[PDB]
Amino acid sequence: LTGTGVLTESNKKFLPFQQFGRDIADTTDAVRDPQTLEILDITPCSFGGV
Amino acid sequence: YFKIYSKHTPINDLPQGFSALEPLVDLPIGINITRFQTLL
């Protein structure tokens, strides 16, 4: 899963079998570290029209 | 290919109300199952 974002460790209640989660757009919202039980939210890096 | 999903739950005839089953097992063993039996 290649991407870019602010990786924030997060309170999202993943069940033990759940490896990652999705937003309404079907984009990835959060992942589990493949070396740790920690769940990381993937917020998009800040954006805005100038 | 093969799966198990399950839940263990309290009761007071299979009841009304609602429940949700987590996976436990997921196997590419490719068994052509068409029949089964239970062990006590």
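Chain B is numbered as in Swiss-Prot; shown residues: 200-211, 215-242, in order.
Recorded method for this deposit: electron microscopy, 3.5 Å.
Positions of Cβ are set from backbone N, Cα and C atoms, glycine also.
Features as listed in Swiss-Prot:
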MUTAGEN   B:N234 to Q  Increased resistance to neutralizing antibodies
VARIANT   B:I210 to V  In strain: Omicron/BA.2.75
VARIANT   B:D215 to G  In strain: Beta/B.1.351
VARIANT   B:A222 to V  In strain: 20A.EU1
Completion exercise
Densest Cβ environment (other Cβ within 10 Å) across the recorded positions B:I210, B:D215, B:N234 belongs to B:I210
Fill in the blank from the handout: Residues near B:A222 (variant position) by Cβ (under 8 Å) yet at least 6 apart in sequence within the same chain, in sequence order, are B:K206
Practice task
Determine, to the nearest whole angstrom, how far the Cα atom of B:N234 (mutagenesis position) is from the Cα atom of B:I210 (variant position).
Solution key: 35
